Structures are given as structure tokens and as C-alpha cells.
Amino acid sequence: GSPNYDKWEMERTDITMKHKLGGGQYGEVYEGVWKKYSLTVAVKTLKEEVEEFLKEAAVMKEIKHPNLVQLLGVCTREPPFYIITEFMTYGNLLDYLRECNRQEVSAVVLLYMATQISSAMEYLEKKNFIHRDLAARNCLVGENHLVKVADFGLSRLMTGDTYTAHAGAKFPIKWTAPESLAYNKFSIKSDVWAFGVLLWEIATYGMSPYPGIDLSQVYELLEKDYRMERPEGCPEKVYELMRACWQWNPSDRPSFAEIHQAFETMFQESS
Ligand SMILES: COc1ccccc1-c1c[nH]c2ncc(-c3cncc(C(=O)N(C)C)c3)cc12
């Protein structure tokens, strides 16, 4: 209602900062509390660069989905900058899977998780956005196994079909598509490749990918058509989808729209 009104800007003193969450595992991301609504929130901040932060904030102002961690506000009028998002009480999926009782987090739950994530990614796909760091460590868990994709530091709205990373830029090798590793070319399809790896993390309940292989041999192995083996207890149809996500030719990988209806159907069939 006033000249400098901005629907996302919050007054920093409105937020109580507590401690760095995820054991510093995510950088300057802290648990905090939004006093006025007595709400626990996650708050990412900056030290004393900024283009990246502003871009991340900008991206979050544009995406909204049940399975994408929701932006609640920002503090970007002056240092220190804040990106304020809802808090997911159970932390990240990688840790959640590694420490769970497997009769509780059963076969049907694994399908539920994949379905939620693929739903978030179908939404990004349709909006022509790419995530660029899909992995179990970047998904979050809420009540009743609610799962949400998080960490949009590398996300961006694409103008065309690919985005070329600057170079000298290093990536999380084990989750990176061949074309991305070799030519820094990212796209929705490179996110689909990462989703396939994420599915393997879900099927193994949090195991590190490419067991025993040196990060250095990864690309050569993929080039020979080596792919991770079917995890013990992973249904054949799920592994099939895994292999499809890892098709060498990006155009040969399924779309997230396809992946999602495939998972939603398997999820329902296991009621
Ligand atoms: C990927 O998450 C992020 C990456 C970058 C910026 C923000 C987040 C983020 C937003 N909401 C969150 N909620 C919980 C945790 C969270 C994850 N893992 C462990 C904890 C934890 O320590 N607790 C207290 C459960 C919390 C992390 C986030």
C-alpha cells in the first residue's frame, strides 16, 4: 500500500536465528523462528557472492508447488541477506532414509517418495525450469513421509533447451549426466538423469552411488554403458525406469511428466 512495499521483504528482527541446521551440511542455513507467527523456519544467509543469492531468491519467488520447499520471505534490502523458507521437521531425505526403520519406511513408502519428487519435477519441467542439483541430500521430509525438493541455488528459468555452466565449474560427479560432465550442458534431461540416481539412493536407503568406483573412472564407465546394478529389493519396473533415466542420449530419457504418471500408477497399485 506504500511506495516501497514488496510482498516478499521481511524485517530481519522479525526472525530469531538459532543454530546452523543439517550440521553445517548446507552452508549458512539456520533454524530460526518467525516470532510474530511463532513459526520455526529455515533461513539461509550471506557473509560479507550476492548475484547468486539474489538469483536464488528470485527463483523461489516464482515457483510454487506442494512438493517444492516454500519461500516465506526474504531480507535483501541490506546485509545480511536472508532467504526464509518453511522448515521440514524431519530434515533431509538422505539422512532420513539412512536412519529409518525399514518396515515403517516400506516398499510403498519408497514409491510414495518418488511420486512426490517426480511431481515437483514435472512442475519444474512444465515451467521450463531446471534444478541442477537433484539428489537425496537436497530433498526434505515432513510429517507422514511428505517429501519436498529443496536447494535452488543452481536453479534457473531456461530461455532455450540447454544452459551451459561457465567452466572451471565443478559438479557432483555421481549425479551428473554425461553431457553435463563432458560439455557442461545442462537441461531438464540432465535433471532426469539425476532423478535416476536419486531413485537409486531411495532404493538403497541412502547408499553412496557407484560403490567403490573412483570419481575419476565414472565418465569412462558410463561411456562403456556401465550403469549401477539393480539394488536388492528394488522392483524390476523401478529399475527399468532408473535405466531409462540413464539413457546416454538425453532425448532418449523420459520426461518428468512420464516418470510421474508411471510412479503414481505403481504407488496406487500397491495400496
Ligand atoms: C536441503 O535443505 C535446504 C538447502 C538450502 C537452503 C535451505 C534448505 C531448507 C529449507 N527448509 C529446510 N528445512 C529443514 C532442513 C534440514 C535438513 N537436514 C537436517 C536438518 C536438521 O538439522 N534438523 C533440525 C532436522 C534440517 C533444511 C531446509
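Numbering starts at 1 and runs along the chain as displayed.
This entry, so its header tells us, was determined using X-ray crystallography, 2.0 Å.
Every residue, even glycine, has its Cβ placed from backbone N, Cα and C.
Other Cβ atoms within 10 Å of the Cβ of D133 (active site, proton acceptor) number 20 in total over all chains. According to DSSP, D133 (active site, proton acceptor) is assigned to coil rather than to any helix or strand. The active site, proton acceptor annotation in Swiss-Prot covers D133 and rests on sequence analysis.
According to DSSP, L21 (ATP binding site) sits in a coil region rather than a helix or strand. Annotation for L21 (ATP binding site): spatial neighbours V29, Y30, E31, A42, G91, criterion Cβ-Cβ under 8 Å with sequence separation of six or more. Positions annotated as ATP binding site by Swiss-Prot: 21-29, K44, 86-92.
Here the Cβ of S2 (mutagenesis position) has 4 other Cβ atoms within 10 Å, regardless of which shown protein chain they belong to. Recorded in Swiss-Prot as a mutagenesis result, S2 to P (Swiss-Prot position 229) carries the remark: Strongly reduced inhibition by GNF-2.
Record note (Swiss-Prot), mutagenesis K44 to M (Swiss-Prot position 271): Loss of kinase activity. The unchanged residue is displayed. In three-state terms derived from DSSP, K44 (mutagenesis position) belongs to an extended strand segment. Residue density at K44 (mutagenesis position): 21 other Cβ atoms are found within 10 A of its Cβ, drawing on all protein chains shown.
Looking at Swiss-Prot, the entry for mutagenesis of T85 to I (Swiss-Prot position 315) says: Loss of inhibition by imatinib. Loss of inhibition by GNF-2. Sequence-distant contacts of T85 (mutagenesis position), defined as residues of its own chain at least six apart whose C-beta falls under 8 angstroms from its C-beta, comprise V41, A42, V43, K44, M60, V69, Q70, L71, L72, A150.
Under mutagenesis, Swiss-Prot gives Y163 to F (Swiss-Prot position 393) with this note: Minimal reduction in ability to autophosphorylate. In three-state terms derived from DSSP, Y163 (mutagenesis position) belongs to an extended strand segment.
Spatially close to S216 (mutagenesis position) yet at least six residues away along the chain is no residue at all, judged by Cβ distances under 8 angstroms. Record note (Swiss-Prot), mutagenesis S216 to A (Swiss-Prot position 446): No effect on basal activity, but abolishes ionizing radiation-induced activation. The unchanged residue is displayed.
Experimental mutagenesis at this site is recorded by Swiss-Prot as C234 to Y (Swiss-Prot position 464), annotated: Loss of inhibition by GNF-2. According to its DSSP assignment, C234 (mutagenesis position) is coil.
The number of other Cβ atoms within 10 Å of the Cβ belonging to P235 (mutagenesis position), over all protein chains shown, comes to 16. Quoted from Swiss-Prot, the note on the mutagenesis of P235 to S (Swiss-Prot position 465) is: Loss of inhibition by GNF-2.
Under mutagenesis, Swiss-Prot gives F267 to L (Swiss-Prot position 497) with this note: Strongly reduced inhibition by GNF-2. Here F267 (mutagenesis position) comes close to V108, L111, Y112, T115: these same-chain residues lie at least six apart in sequence, with C-beta atoms under 8 angstroms from its C-beta. In the three-state DSSP reading, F267 (mutagenesis position) counts as helix.
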Tell me, by DSSP, whether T85 (mutagenesis position) is helix, strand or coil?
strand
According to DSSP, folded down to helix, strand and coil, what is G91 (ATP binding site)?
coil
The rounded CA-CA distance in Å from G24 (ATP binding site) to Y163 (mutagenesis position) is 29
Measure from the CA atom of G27 (ATP binding site) to the CA atom of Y163 (mutagenesis position) and give the result in Å, rounded to a whole number.
25
For the stretch where 3 residues weren't modelled, take the C-alpha of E48 and of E49 and tell me their separation in angstrom, rounded to whole.
8
